[PDB]
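Peer 1: This is the structure I have questions about; it appears just below.
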Amino acid sequence: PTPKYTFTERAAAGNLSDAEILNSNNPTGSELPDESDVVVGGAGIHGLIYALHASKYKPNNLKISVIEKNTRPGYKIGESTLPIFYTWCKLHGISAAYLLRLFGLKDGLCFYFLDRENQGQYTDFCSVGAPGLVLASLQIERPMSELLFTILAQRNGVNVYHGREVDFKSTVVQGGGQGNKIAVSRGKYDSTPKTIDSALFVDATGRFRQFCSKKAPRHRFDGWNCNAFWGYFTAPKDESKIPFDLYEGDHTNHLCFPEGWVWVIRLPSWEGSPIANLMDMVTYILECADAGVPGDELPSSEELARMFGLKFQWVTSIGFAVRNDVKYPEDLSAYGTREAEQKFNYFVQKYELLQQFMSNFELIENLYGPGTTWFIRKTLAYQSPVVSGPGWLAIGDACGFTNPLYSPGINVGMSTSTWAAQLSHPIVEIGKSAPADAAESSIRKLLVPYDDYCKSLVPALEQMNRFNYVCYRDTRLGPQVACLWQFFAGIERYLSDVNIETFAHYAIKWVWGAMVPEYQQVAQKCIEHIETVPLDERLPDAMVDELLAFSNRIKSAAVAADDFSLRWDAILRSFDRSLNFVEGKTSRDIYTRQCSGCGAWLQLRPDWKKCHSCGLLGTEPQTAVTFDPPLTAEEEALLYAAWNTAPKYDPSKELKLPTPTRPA
Ligand SMILES: Cc1cc2nc3c(=O)[nH]c(=O)nc-3n(C[C@H](O)[C@H](O)[C@H](O)COP(=O)(O)OP(=O)(O)OC[C@H]3O[C@@H](n4cnc5c(N)ncnc54)[C@H](O)[C@@H]3O)c2cc1C
Ligand SMILES: CC1(C)c2[nH]c3ccc(Cl)cc3c2C[C@@]23CN4CCC[C@]4(C[C@@H]12)C(=O)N3
Ligand SMILES: CC1(C)c2[nH]c3ccc(Cl)cc3c2C[C@@]23CN4CCC[C@]4(C[C@@H]12)C(=O)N3
Ligand SMILES: [Cl-]
Ligand SMILES: [Zn+2]
């Protein structure tokens, strides 16, 4: 495909604002339609996942309009994604060669547990991702992911309107076929709002809960909650002075300690780029995806920036997520003038390993515009008691949220977005095909499982979060109990069998393994014990011994009962194939390398000889995956064979679940 500059030139020719050039790519036009089947409030990641999955699940069945008040895709925290998300992107026609042009490579999750009373001591928990010929995970800049999904939506019959706001004061949502009149304006000041007559409203307004907050007060869980404060930093090419042994930048790294943890995410940023130019670059990437352009013949990220006149840079997202029962000194003026900056810098100097770590990074001022050097958000976790009703349902953060840890926000949250998407087809058809009372009753009964799933989802995630947090109070419980159990219960078994048809059903059965009985049993034992130790104290060594012994007794039987074959010793650096902790073990598979030219992390596969980020040809044209223990040529061919082909679904075979096999 020859690159086209359609939007850059259209924007200049008509002197178009950001919202106008974006809305000009809509299939039905730049102005709002008088009527639609579904109106989606909000074009965050979940509103767009919803609209994309709905249209892809059953094309040309629903007219869908998405309303977003930002003038262009705005900044969001929430950058780490997991295999289920990549698989969804691949099922929607965008595989790793194209996604890696826009987003950062992610190869697994790594944890470092810092001893508070023994400053300098630490342990770790390492895990790898997958070979390049299997899949990739992604670190995504959210203005770019939401641009990507906006353009892809517009190319699949979905209209997306930026710079437009749902007026929840005058909007009417009812049952009865085409019962909704969604009022859309350019803002409070706008005297001439438009109405979209529609059947179904989707609340995808995130934590603002702009519609469902009208139906039930926000619900908070018992006990402590969390606060987060964060900023953006340079990303060094040379990672060798990082004070943690075997550190690698292409993991989602976790620096864990009694009060909480720190995320470290390496990702590319497109900030400074005009929106029209970005639209042209994304459109070009999609055309290359459609045409199946091989990765080595696809321009590198930096080459795309030159082609389309973009700004491109490597940044590190670094933030704290800590309990809100931490005692702070009253006066923190020595660490800055803003509260976020003050508590960030205060926490860094409380741990010598954090300060030595942060000394590798340079602060970036105002990456996302003025006032954005530092961010703070208080009291993270919540749940919406009511997530559906006549004429509407809620998805994503609008249903509830817990914590950044293990990234449930996007990767678990998309189970609601995609299930709601699948359900929207019968919901709309019912309303077109039955009298009003029976339509309302049938739709209500159809959504009972959706409501019940959401109701129990966030509490399970909250228990999962507390489980990890309390275990992070000790450098043995963190890696040997909490991390081990999260990955044993939550690894995505049979992900290679999922397709568009079965995606939502698979996704709602995952929950990061937080529903697995043996997981909840260990989690409850640890929480019950550790929550009785005041935060400012060290856990008694006998308590750690007892919890570790309890966890290991439950583990051996649950592991024996799993019938899923997996080279555990190759994936978890510190564990053998039966998930026993091995004190000296360092052997692991190696799926990635760092580009010597630009520092970008790359996936090892023989058909990708050039760095996908800067284009530098491979340091030597023969670095291949290292399997430890080794795999034969046939076993390696077999692994790849299972993941290149996506299966058309048979309506008869039952879905294989991601969670471990029941002992029964
Ligand atoms: C500190 C922190 C770290 C996190 N880290 C991660 C991570 O690593 N990985 C992960 O997966 N998740 C992470 N999360 C969670 C993640 O940020 C959220 O789960 C996710 O961004 C929510 O997506 P959403 O589409 O539901 O809502 P949002 O992305 O918040 O989008 C809601 C949208 O609604 C729009 N809107 C609001 N009102 C109106 C209106 N009246 N009319 C029109 N539009 C409107 C807004 O403009 C916005 O675009 C993190 C969260 C926090 C707080
Ligand atoms: C299942 C998978 C998506 C996964 N999900 C994880 C969750 C937590 C942790 Cl710690 C690791 C993983 C992995 C690594 C895996 C293990 N599988 C071995 C055969 C194919 C595959 C897929 C992939 C692979 O190559 N790497
Ligand atoms: C298991 C089932 C009740 C189910 N439970 C779901 C929950 C959420 C979502 Cl999104 C979908 C489903 C389905 C669809 C299924 C899948 N099964 C294939 C063989 C028989 C059956 C039963 C049924 C079938 O025909 N359709
Ligand atoms: Cl993660
Ligand atoms: Zn490079």
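By the numbers in Swiss-Prot, the shown part of chain A spans 3-666.
Per deposition record, X-ray crystallography, 2.0 Å.
Including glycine, each Cβ sits where the backbone N, Cα and C put it.
Pulled from Swiss-Prot, these are the listed features:
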BINDING   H48, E70, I79, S82, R144, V168, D399, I412  FAD binding site
ACT_SITE  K108  active site
MUTAGEN   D109 to A  Leads to very low malA catalytic activity
MUTAGEN   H253 to A  Displays selectivity for producing the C-9-chlorinated malbrancheamide B but does not affect the selectivity for bromination
MUTAGEN   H253 to F  Displays selectivity for producing the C-8-chlorinated isomalbrancheamide B but does not affect the selectivity for bromination
MUTAGEN   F489 to H  Decreases malA catalytic activity
MUTAGEN   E494 to A or Q  Abolishes malA catalytic activity
MUTAGEN   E494 to D  Decreases but maintains slight catalytic activity
BINDING   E494  substrate binding site
BINDING   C597, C600, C613, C616  Zn(2+) binding site
MUTAGEN   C613 to S  Leads to an insoluble protein; when associated with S-616
MUTAGEN   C616 to S  Leads to an insoluble protein; when associated with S-613
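Surface or core, plus neighbours and distances: that's what I need for these features.
Peer 2: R144 (FAD binding site): 19 other CB atoms within 10 A of its CB, across all protein chains.
In this structure, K108 (active site) is part of a beta strand by DSSP. Remark: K108 (active site) has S82, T83, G131, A138, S139, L140, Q141, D252, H253, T254 as non-local neighbours, by Cβ distance under 8 Å and separation of at least 6 in sequence.
Sequence-distant contacts of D109 (mutagenesis position), defined as residues of its own chain at least six apart whose C-beta falls under 8 angstroms from its C-beta, comprise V130, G131, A138, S139, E250, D252, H253, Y593, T594, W603, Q605.
Reduced to three states, the DSSP call for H253 (mutagenesis position) is coil.
For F489 (mutagenesis position), the count of additional Cβ atoms within 10 Å of its Cβ stands at 21 [all protein chains shown].
In the three-state DSSP classification, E494 (mutagenesis position) falls within coil. The Cβ neighbour count for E494 (mutagenesis position), using a 10 Å radius and every protein chain shown, is 20.
Under DSSP, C600 (Zn(2+) binding site) is assigned to coil, being neither helix nor strand in the three-state scheme. Close to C600 (Zn(2+) binding site) in the fold, though at least 6 residues off in sequence, lie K239, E304, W316, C613, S615, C616, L618, each with a CB less than 8 Å from its CB.
DSSP assigns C613 (mutagenesis position) to coil in the three-state reduction, placing it in neither a helix nor a strand.
Every protein chain considered, the tally of other Cβ atoms within 10 Å of the Cβ of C616 (mutagenesis position) stands at 16.
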Peer 1: Specify the count of other C-beta atoms within 10 Å of the C-beta of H253 (mutagenesis position).
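Peer 2: Neighbour count, Cβ to Cβ under the 10 Å cut-off: 26.
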Peer 1: Restricting the comparison to the recorded positions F489, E494, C597, which residue's C-alpha is spatially nearest the C-alpha of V168 (FAD binding site)?
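Peer 2: In terms of Cα distance, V168 (FAD binding site) lies closest to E494.
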Peer 1: Please list, in sequence order, the residues in the chain of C597 (Zn(2+) binding site) that are at least six apart in sequence and whose C-beta is under 8 Å away from its C-beta.
Peer 2: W603, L604, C613, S615, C616, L618
Peer 1: Just name the most isolated of the recorded positions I79, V168, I412, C613, going by other Cβ atoms within 10 Å of its Cβ.
Peer 2: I79
Peer 1: Go through the recorded positions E70, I79, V168, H253, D399, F489 and pull out the ones with a Cβ less than 6 angstroms from some atom of ligand 5.
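Peer 2: Among the recorded positions listed, not one has its Cβ under 6 Å from ligand 5.
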Peer 1: In the structure shown, which of the binding-site residues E70, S82 has the fewest other Cβ atoms within 10 Å?
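Peer 2: The binding-site residues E70, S82 were compared, and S82 has the fewest Cβ atoms within 10 Å.
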Peer 1: Just jot down the residues in the same chain as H48 (FAD binding site), at least 6 apart in sequence, with C-beta under 8 A of its C-beta; none if empty.
Peer 2: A206, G208, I397, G398, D399, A400, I412, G415, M416, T418, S419
